[PDB]
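**Student:** Take this structure first; my questions come after.
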Amino acid sequence: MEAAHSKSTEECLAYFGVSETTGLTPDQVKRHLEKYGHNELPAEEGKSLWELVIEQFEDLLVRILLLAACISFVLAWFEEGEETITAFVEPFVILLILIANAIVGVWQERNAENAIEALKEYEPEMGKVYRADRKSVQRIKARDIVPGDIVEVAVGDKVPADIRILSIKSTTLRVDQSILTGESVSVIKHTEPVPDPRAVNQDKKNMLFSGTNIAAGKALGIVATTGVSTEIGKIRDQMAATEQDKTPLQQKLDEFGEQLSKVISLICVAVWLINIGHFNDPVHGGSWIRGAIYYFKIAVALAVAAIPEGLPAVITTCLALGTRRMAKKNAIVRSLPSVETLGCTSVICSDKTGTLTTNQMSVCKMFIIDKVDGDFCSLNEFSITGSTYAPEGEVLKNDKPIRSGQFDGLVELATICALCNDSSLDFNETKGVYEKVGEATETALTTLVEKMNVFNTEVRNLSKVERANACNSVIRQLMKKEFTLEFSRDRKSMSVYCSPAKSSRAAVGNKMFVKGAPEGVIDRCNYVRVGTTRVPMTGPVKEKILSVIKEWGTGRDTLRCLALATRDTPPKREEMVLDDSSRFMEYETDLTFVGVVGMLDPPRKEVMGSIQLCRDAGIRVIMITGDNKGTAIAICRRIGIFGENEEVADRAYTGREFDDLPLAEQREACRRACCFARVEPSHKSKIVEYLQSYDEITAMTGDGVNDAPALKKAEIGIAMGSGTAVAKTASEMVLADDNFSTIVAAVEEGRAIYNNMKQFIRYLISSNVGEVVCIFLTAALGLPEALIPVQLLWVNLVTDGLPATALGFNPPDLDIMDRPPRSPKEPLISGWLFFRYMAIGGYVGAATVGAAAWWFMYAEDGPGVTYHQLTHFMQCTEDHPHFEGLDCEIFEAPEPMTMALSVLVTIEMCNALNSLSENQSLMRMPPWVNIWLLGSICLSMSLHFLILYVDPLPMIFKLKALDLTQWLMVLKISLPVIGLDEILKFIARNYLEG
Ligand SMILES: C/C=C(/C)C(=O)O[C@H]1C(C)=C2[C@H]([C@@H]1OC(=O)CCCCCCC)[C@@](C)(OC(C)=O)C[C@H](OC(=O)CCC)[C@@]1(O)[C@H]2OC(=O)[C@@]1(C)O
Ligand code: BEF
Ligand SMILES: [Mg+2]
């Protein structure tokens, strides 16, 4: 029965035809279960194990590389008894790699935690219903609850389903809805209908929502909806329907792949249009029986030379280590890619309650009377540190620690806080944290008492569990609590009647301890306490008290204030009627004012500094909360989102004010405003969406169910470690530590990571360009192969893979966080740099092919072959007379390829050093600025000597150790590449913007 909030209690009962006194009959339950299904959410099970392996082989470059292995297999098979000793070696490695990185992705993606299967850490286990079955309440599985069921809830209970309140048993019902609406103060409920069918959750004051918990009181109700029809149900589906795009970097890697794909085939067809001349020469060396093997011999060499086979490995290792470093900051990264995207964050949307704040009411100020003398009245004001329920913090006066117990006024204040209290504090040994028991605004008094420790009780040698009630327990032994006059909405105060306990003070008599909204309690005080004595309440005294209450109630403080008082001579229990709260106020009169306490849902300690760091990093911070605007703005002022006295006319909107704006203005408002209050879950998602429409990488920070949709839509969702299960499953990162400043450390980490990544991506892709130039050149010139796939794969994965990882450790710039976020559309390579890699690529191709040719034509120990008898080496056998002389197999010698590979390697070591800085000269930024890069080159080089000496290797790699005369040539060929780039950079700084 949606809309139950607008209907009366009788209407809701009639609607389901159920008796409020007995509950549904076992027949109606069976039928309602049938018509409404169980009270649970569907299992979110997607992508199994084999489903991941599939998508692993869907990458455009992988299929090309794979189809390249298939073609390599046919070749290894058609490999005659000339080199059939290690022919199938090529197809193997090509497939081995594809399987290596593959199983890696599966092992990587499999690591995950479900959203609905984990959401059961929020969906109550049990529920309490009355059913015709029996007279007593029944405790059943919450999943077995159906619409129409009569449910009972009491303090501490987790509401099992969306319920229409029928009857309130206690004097009032207070509900903590922070996990769902973001409200920071428990909500007083009622049973009357809420007319406006469009009333938002914060307005449904006659409804109880599944997932929330009872702060105080007891009530009976009728289930309105269950399963996916509940408020928490609507949000989950909302979360499930939101789509997420690929990371900007991943979109660039995909674009690269699509473009590279076009270039490959394009060159494949290009060479083809250079072999068409074969249909001119009069010679038949194999129609369609043997002669055709050479085309596909270069086609696979091209696809292998163009594709950075080692990139997937370098990137994963980089991101993985990045995730390790974050974990040391207690930041659990759920998605490896976001480790970097986080660096591109331009706007950080953040929930308020439980995210920007602790969501734990804290008393931070209090005062008692100091002295009264005529029109003069001075107060003893104190401040209290600590922003959670933990009994950890101090009491200060004029910013200095004092012993509360030395102020008799404070002893009575603590006493009232401890006794006039129906709640307590506890230590969850499981979660390892202190938790409230009952009402937050009461537990705040409990922890205040533990901090004050007015009797200096010994607490150093206590366990977390004992420390939670040590000082309160001591005070509870001083007086016997006879009864309590529960809080009432008209009176706005609560009191307890106490009789003397310990025989230590029997000449005291009965007392009444009162607390409540200041105005009404103070109006009912005829006396004011000063230390231990009492003076009459006079205009001047009342004035000073109210003026300080006023200050604390607004401005820089904006605290919730509570006045504390006691009735020195309370009525005899006999002359008091305790069954009607309408008489309580009168019993709470002729009181003696004792003091005031100011409390609030405090901002977490590191938020203010964090927001200032973001500002300098060009990152906006926007508050998006379900709480009322007054509290939203107040917190914004405390953390610096707004100036202490700034006017927020058009920089703070409520959900309604926002909706009253035409779409265009709404969109613009997201760029100007920083505080959105009284908003719904879809409002948060909407705001994120507007930000994203301006091409801004947005992050969202939350803790509750109402943050789940937005957390998912944001490029980077950040959930509080102490938040809900939903919010965490919807996030890429979790602050296990609840430290908001870790977000800034993550951004910094993400910026450094990305800058290094750009350098190694550039490095690797750069070498592929040169490699393709080498292949194309030889295929075009008709010359023999200078480099072969097996050699290219080893260099692309090891020789260059190691230095690429080292670049990942390049020291970050000192002003990394003193600059705006880079653009998400910023291309990794373009403009001048495109030309640089263009020139380097050409330089590598010519140098590698040239080195090979050199050995073939000038090497003092190679054949003195002529240029075109080398470009026509293919016609050696058949036409020996033309270009005769020597063995036709020398054209397949390992010396020339080794000469070419050694040049590729040496050149890449140099370009690795050119990759330390985009435009800085190696003289300005020395090679030793990254010790790792220097070592990686040593490792890569010694691995080269390995592949050239350990017999097995040089055999399968088609190589052979070169001579010192040949190496020196390799150096003279390679080294100059440093001079080339050392020049292109110079041209970029002086005559360009670099
Ligand atoms: C990997 C090796 C090679 C040789 C390759 O073909 O790379 C090209 C290519 C796909 C791009 C190019 C290469 O293009 C050329 O050199 C010109 C076209 C050649 C056609 C020849 C027809 C007979 C990069 C490599 O060239 C230079 C010289 O820097 C730069 C850059 O790459 C990046 O920004 C890398 C992205 C991670 C990309 O233009 C990129 O395409 C894109 O969409 C980008 C934005 O990506
Ligand atoms: F809890 Be959030 F402030 F909506
Ligand atoms: Mg919240």
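Each position is counted from 1, following the chain as shown.
The backbone N, Cα and C atoms fix where each Cβ goes, and this holds for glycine too.
Copied straight from Swiss-Prot:
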BINDING   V304, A305, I307, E309, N796, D800  Ca(2+) 1 binding site
MUTAGEN   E309 to A  Interferes with conformation changes that are essential for ATP-dependent Ca(2+) transport
BINDING   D351, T353, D703  Mg(2+) binding site
ACT_SITE  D351  active site, 4-aspartylphosphate intermediate
BINDING   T353, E442, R489, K515, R560, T625, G626, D627, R678, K684, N706  ATP binding site
MUTAGEN   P789 to L  Almost complete loss of Ca(2+) transport activity because of reduced Ca(2+) affinity
MUTAGEN   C876 to A  Loss of ATP-dependent Ca(2+)transport
MUTAGEN   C888 to A  Loss of ATP-dependent Ca(2+)transport
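Can you walk me through where each of these features ends up in the structure?
**Tutor:** Around the Cβ of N796 (Ca(2+) 1 binding site), the number of neighbouring Cβ atoms within 10 Å comes to 24.
Proximity of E309 (mutagenesis position) to non-local residues of its own chain (separation of 6 or more, Cβ distance below 8 Å) is seen for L65, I97, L793, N796, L797, given in sequence order. In this structure, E309 (mutagenesis position) belongs to neither helix nor strand by DSSP; it is coil.
Secondary structure at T353 (Mg(2+) binding site), as computed by DSSP, is helix.
Around the Cβ of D351 (Mg(2+) binding site), a 10 Å sphere holds 29 further Cβ atoms from the protein chains shown.
Counting every protein chain shown, the number of other Cβ atoms lying within 10 Å of the Cβ of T353 (Mg(2+) binding site) is 28.
In sequence order, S72, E90, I94, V300, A301, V304, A305 are the residues of the chain that are 6 or more apart from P789 (mutagenesis position) and have a CB within less than 8 Å of its CB.
Spatially close to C876 (mutagenesis position) yet at least six residues away along the chain are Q869, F883, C888, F891, judged by Cβ distances under 8 angstroms. Look at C876 (mutagenesis position): DSSP puts it in coil.
Every protein chain shown contributes to the tally, and the Cβ of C888 (mutagenesis position) ends up with 14 other Cβ atoms within 10 Å.
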**Student:** List only the single closest residue to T353 (Mg(2+) binding site), chosen from the binding-site residues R489, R560, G626, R678, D800 by CA-CA distance.
**Tutor:** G626
**Student:** List the Cα distance (Å, whole number) between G626 (ATP binding site) and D703 (Mg(2+) binding site).
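**Tutor:** Computed Cα spacing between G626 (ATP binding site) and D703 (Mg(2+) binding site) is 12 Å.
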**Student:** Among the binding-site residues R489, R560, which residue has the fewest other Cβ atoms within 10 Å of its own Cβ?
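**Tutor:** Sparsest of the binding-site residues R489, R560 by Cβ contacts within 10 Å: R489.
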**Student:** Could you check which of the binding-site residues (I307, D351, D800) sits closest to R489 (ATP binding site), going Cα to Cα?
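**Tutor:** Result: the closest of the binding-site residues to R489 (ATP binding site) is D351.
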**Student:** Specify the nearest of the binding-site residues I307, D351, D703, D800 to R560 (ATP binding site), where nearness means the distance between Cα atoms.
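**Tutor:** The smallest Cα gap between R560 (ATP binding site) and any of the binding-site residues is with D351.
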**Student:** Please tell me which one of the binding-site residues listed here (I307, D351, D800) sits closest to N706 (ATP binding site), measuring Cα to Cα?
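**Tutor:** Answer for the nearest of the binding-site residues: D351.
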**Student:** Running a distance check here. Ligand 2 versus the recorded positions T353, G626, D800, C888: which have CB less than 6 Å from one of its atoms?
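**Tutor:** Those recorded positions that pass the cut-off, since their Cβ is under 6 Å from ligand 2, are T353, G626.
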**Student:** So the record assigns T353, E442, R489, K515, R560, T625, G626, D627, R678, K684, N706 to ATP. If I measure every Cα pair among those residues, what is the longest distance in angstrom, as a whole number?
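**Tutor:** Those residues reach a largest Cα separation of 38 Å.
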**Student:** Determine, using Cα-Cα distances only, which of these binding-site residues is closest to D351 (Mg(2+) binding site): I307, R678, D800.
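**Tutor:** Ranked by Cα distance from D351 (Mg(2+) binding site), first place goes to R678.
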